[PDB]
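Trainee: Can you keep this structure in mind? I'll have questions shortly.
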Amino acid sequence: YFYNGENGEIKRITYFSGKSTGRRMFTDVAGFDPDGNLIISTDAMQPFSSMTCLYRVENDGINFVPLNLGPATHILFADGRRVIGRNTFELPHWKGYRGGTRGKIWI
Amino acid sequence: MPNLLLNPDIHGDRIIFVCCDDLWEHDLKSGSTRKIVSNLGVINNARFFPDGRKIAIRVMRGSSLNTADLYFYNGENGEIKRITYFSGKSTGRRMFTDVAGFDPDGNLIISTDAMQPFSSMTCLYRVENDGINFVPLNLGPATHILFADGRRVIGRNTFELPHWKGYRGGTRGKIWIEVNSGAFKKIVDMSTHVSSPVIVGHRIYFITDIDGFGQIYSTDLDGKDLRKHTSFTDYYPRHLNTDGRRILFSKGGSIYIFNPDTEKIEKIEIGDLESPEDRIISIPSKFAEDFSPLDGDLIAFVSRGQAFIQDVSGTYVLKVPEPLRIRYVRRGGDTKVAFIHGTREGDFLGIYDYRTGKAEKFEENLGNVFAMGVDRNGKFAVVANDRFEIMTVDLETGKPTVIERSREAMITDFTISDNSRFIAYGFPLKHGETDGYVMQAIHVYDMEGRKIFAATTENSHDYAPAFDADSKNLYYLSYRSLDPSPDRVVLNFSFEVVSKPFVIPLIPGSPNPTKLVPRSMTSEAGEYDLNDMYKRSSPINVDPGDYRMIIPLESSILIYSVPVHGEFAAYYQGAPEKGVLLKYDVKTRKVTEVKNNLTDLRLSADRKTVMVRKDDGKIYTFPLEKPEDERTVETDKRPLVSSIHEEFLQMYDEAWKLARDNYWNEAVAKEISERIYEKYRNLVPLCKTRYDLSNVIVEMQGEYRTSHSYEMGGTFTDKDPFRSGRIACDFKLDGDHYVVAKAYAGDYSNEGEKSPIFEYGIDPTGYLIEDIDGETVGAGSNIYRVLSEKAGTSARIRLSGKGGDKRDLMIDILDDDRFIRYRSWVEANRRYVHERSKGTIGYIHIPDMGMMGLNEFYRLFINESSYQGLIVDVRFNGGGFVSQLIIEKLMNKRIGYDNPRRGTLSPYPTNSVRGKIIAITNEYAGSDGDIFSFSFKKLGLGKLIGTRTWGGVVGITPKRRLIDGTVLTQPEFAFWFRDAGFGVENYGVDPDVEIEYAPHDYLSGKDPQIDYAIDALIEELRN
Ligand SMILES: N=C(N)NCCC[C@H](NC(=O)C(=O)[C@@H](CC1CCCCC1)NC(=O)OCc1ccccc1)C(=O)N[C@@H](CCC(=O)O)C(=O)N[C@@H](CC1CCCCC1)C(=O)O
């Protein structure tokens, strides 16, 4: 949903009904592109839940443009460069995790 | 766009108010606004405590905001807590169970009728321990309570009356004040209504429209030195509140401040606060109506102004492509359907084809349609409007053609012959202009020749016409088989089962088919002839009863019957009428039951499909041939989609249109309507919630400055109604245990008239309540909340009486105990009157002029009518329409007696009062209550004692709802009294002898009105 502190307006942007659990709260905000557009991360239109692919939100949810960057949890922009966070969500249920799904950052 | 702000309160620089049904706070200093409490339901009042820390809040729950209770908010820790579990009943104009004020110690004083017999009895109570105990102030009904110099100021009926601007009736706001350190004096009693009183310094500020518009006034603690402080013209100011320095209020959706010292008023700048999602989802069934069977086993229906074509399953659903307000939908072809589209200008006929998609929409205005049918051949349609016209609209061209016009009521009961040549319908008529009854005669219009024929005579009520497949006979029903049924309580008789079916052969010489006249012994083959057909009428050998529909078939007749029943639930609770589908075999002449538990029925075109509604509220469909195979119609599979603002604009325009089209005085309407439309329409867009819209609509209704402009029903919240656990007892917190202060009971042998505890053979009075359902209640556990949590079930209650009297019972925890309190009160007054009059005066009380009034009146009349004197108490009488029936009995003069060889005298008439009668009435008796009071005087049945009555006598009979189900009312029936005209409206009735009931009279515990009545009668009984 979008909240506008200017007029107190609230509005639903996605109707993907993304599936989520305690440790995989998927379908969330990924980051914002240089133009100030919201980039979300969801697996709603994917075969596997782990495939939380990146999309650019347009017209308050009218259309979604895929960034085709693969599964990602965070997306940041530095000097026109794309920073990508893979599986970079919190893992409170497993402190000291050192397995293969551990968070990693590409650039 | 901004919001609609309202009902504010102030405390220094902080200002709390309502927006989108939630509670907000604004800081005058910083200029910041924030929501401090939400999701509690609909909040309409918030009051700052003295320390400005806590806040008493009133919230409404239940779909139509029929329930209310109070909550405490603590801005210190953000704590929220429910204080009352009274589940006070409330309506739009009587939002009772609210904050009354604060005593000098800083304690909250509330006003509620929760533990009273009448809703108007909003008595004052001091809240203790967050709702653990409630101490009565015994000051009588009050809306506001203020304290000045140790003196008590009392506001009676001082709540806002937006729905009735310029009100000058007997229930108008008035202010009393204490003077003799215990006595009260009325100090503010203007000709018009006074509301929202407050005190700043040593002056009382309030609102009134004595000058034609709402303004803020003030006077001293003596109701003297009247001053006018404002000169508004845009909207009426409301909800005055203060902190001792400045006055706060709202108007036209904005919040203002008034500084008494400066006499300057300023608007607070708050700006946009909240704008929720506009596109909303609804449950089709909740607002569904006009369910109808189509071809190919399909279903059509209307809901929230939308229309749909679906399969019974509700799996394949099509929405008709048409803007808001589709009043009706009717089968018009294999894949075509006709509909009535409503707009601000009126109603229009439209056609749609759910196969091709085409959907033309005619322009010919039909007026306000209330009935619509289409011929079986799909060429024309028949329509009825509020102009009392019946017409045929060409389904091709669109041109309407009026057939006939009634001058009494609408022609909504009609049918078209299968060969599309005849149109039969009930035609309301009257022999005389000032006739008391409206007759109805069936008429038959012939498309060829274009002439109207009379199917029946005009001496009773003929209805439910129906043609047979071959179009050779016209069957119908009528209430002509007169036979009285005896009344089991009162000497009386009425026509209960006088409905019987009849038939008329369209070909002279042809006999009544149900008669089974051998074909070989008759010579039909004649030709159509509708002349003098009412002479060929013939009854069908079916026992009388109460039939609503007759369906002729090949070798049987289907008849919809309604068994005789009481009207109480239907008149108040609105419960639907239970019917059953009967079958009459023409051959065997035997009758059987095809289906029961019906509350509505519709038949398809081909007479093969049946669609009904049962008492469980669900819609069903079964083939007429095999009624054993019925299916349930589902419509909640696909959500209902709409836009709040578009619906709101739609709803406003209709409320406004109804108010104008139904106002009793046509002349005034044209001016009033056109003058208020724009002003209030500009506030609609500020409305984000249902309640918001309500605030705007009611204010525009008040513009008609008349009574009976109400708003009932509709969906304001998805919150469940507040619950309250009752066992007909009054609790008093004494020490650390709750004690039973009072145990209510009226007639022990009657039903539902006593605390459920009595069934165990003990009077709970004086007893201590240890625990309920194993849980301890007392200084720590709120008994009310506990009870509330058991409402509707039986719980174990440990009791303790004098000595070691220990009880352990499974008491029924009632959801409500008002009636019990009421009957207890009546029986109490009855005893009092008997005792004080030394057994020479009777007592009766009429709670209203509806079904309950009838019950209560005869309940006592049969035992109190034969005393030397009689007191007919009509205080708090909410009206209805049976006053005339009551006056009729009281009118009877005893002129003889019957002497039996063995037994006692029998008076003639039986329903005759034996001696002198005196009537008691107050400012809470209105409508038929006003009528009764005025009539009692005029006819000189006795003296009228009390206080001027309500003053609203313009009847209402709603016939249209809002897409959200709201039921608006419009004063459509102006009551004209001989030698007084409409004078009673906006004034009420003056009693021969006025007897106030001051706050000190309640403190003393004396009923000055009933006492005067007794004494007065005793004096008249000396002759
Ligand atoms: N059919 C029903 N199920 N309900 C209808 C009852 C409505 C009612 N009014 C009254 O008794 C009036 O006296 C009347 C009186 C007149 C005047 C002229 C012509 C005809 C009748 N009657 C009336 O409105 O109804 C019927 C009628 C209409 C057209 C033609 C013939 C009969 C009335 O509501 N009264 C106020 C009276 C207040 C007062 O006494 O000061 C009231 O607010 N009563 C309740 C709340 C309500 C509101 C609506 C319905 C039920 C209860 C209260 O808070 O005390």
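The numbers used for chain B are those of Swiss-Prot, and the residues that appear cover 39-1061, in sequence.
Structure determined by X-ray crystallography, 2.7 Å.
Just so you know, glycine gets a Cβ as well, placed from its N, Cα and C.
Annotation comment: Swiss-Prot describes B:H746, B:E1023 as active site, charge relay system. Summarising the annotation, Swiss-Prot assigns active site, nucleophile to B:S965 and lists experimental evidence as the type of evidence. Swiss-Prot lists B:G916, B:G917, B:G918, B:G993, B:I994, B:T995 with the feature substrate binding site. For the mutagenesis experiment B:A643 to C, the note given by Swiss-Prot reads: Decreased catalytic activity towards fluorogenic substrate and insulin beta chain prior to any modification or oxidation. Further decreased catalytic activity towards these substrates after modification with fluorescein-5-maleimide or oxidation by oxidized glutathione; when associated with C-414. Swiss-Prot gives this note for the published mutagenesis B:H746 to A: Loss of catalytic activity. The note that Swiss-Prot attaches to the published mutagenesis B:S965 to A is: Loss of catalytic activity.
Tell me what's around each of these sites.
Mentor: Taking the Cβ of B:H746 (mutagenesis position) as reference, residues of its chain lying under 8 Å away and at least six apart in sequence are, in sequence order, B:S965, B:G990, B:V992, B:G993, B:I994, B:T1007, B:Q1008, B:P1009.
Around the Cβ of B:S965 (mutagenesis position), a 10 Å sphere holds 26 further Cβ atoms from the protein chains shown.
Other Cβ atoms within 10 Å of the Cβ of B:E1023 (active site, charge relay system), summed over all protein chains shown, number 23.
Of all the Cβ atoms in the protein chains shown, 18 others lie within 10 Å of the Cβ of B:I994 (substrate binding site).
DSSP assigns B:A643 (mutagenesis position) to coil, not to a helix or a strand.
Secondary structure at B:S965 (mutagenesis position), taken from DSSP and collapsed to helix, strand or coil, is coil.
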Trainee: Give me the count of other Cβ atoms within 10 A of the Cβ belonging to B:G993 (substrate binding site).
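Mentor: So the number of other Cβ atoms within 10 Å of B:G993 (substrate binding site) is 19.
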Trainee: Once the chains shown are all counted, how many other Cβ atoms turn up within 10 Å of the Cβ of B:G917 (substrate binding site)?
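Mentor: The answer is 23.
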Trainee: If the substrate binders are B:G916, B:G917, B:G918, B:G993, B:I994, B:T995 per the record, what's the largest distance between their Cα atoms, in Å?
Mentor: 16
Trainee: What number of additional C-beta atoms lies within 10 angstroms of the C-beta atom of B:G918 (substrate binding site)?
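Mentor: The answer is 21.
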Trainee: Using DSSP reduced to three states, classify B:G918 (substrate binding site) as helix, strand or coil.
Mentor: strand
Trainee: With every protein chain in view, what's the tally of Cβ atoms within 10 Å of the Cβ of B:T995 (substrate binding site), excluding that atom itself?
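Mentor: Looking across every protein chain shown, the total is 9.
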Trainee: For B:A643 (mutagenesis position), which of the recorded positions B:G916, B:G917, B:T995, B:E1023 has the nearest Cα in space?
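Mentor: So, of the listed recorded positions, the one sitting closest to B:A643 (mutagenesis position) is B:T995.
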Trainee: Other than its own, how many Cβ atoms are within 10 Å of the Cβ belonging to B:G916 (substrate binding site)?
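Mentor: Neighbour count, Cβ to Cβ under the 10 Å cut-off: 21.
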Trainee: Round to the nearest Å and give the CA-to-CA distance linking B:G917 (substrate binding site) with B:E1023 (active site, charge relay system).
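Mentor: Here the two Cα atoms are 14 Å apart.
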Trainee: At a 10 Å cut-off from the C-beta of B:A643 (mutagenesis position), count the other C-beta atoms across all protein chains.
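Mentor: Neighbour count, Cβ to Cβ under the 10 Å cut-off: 19.
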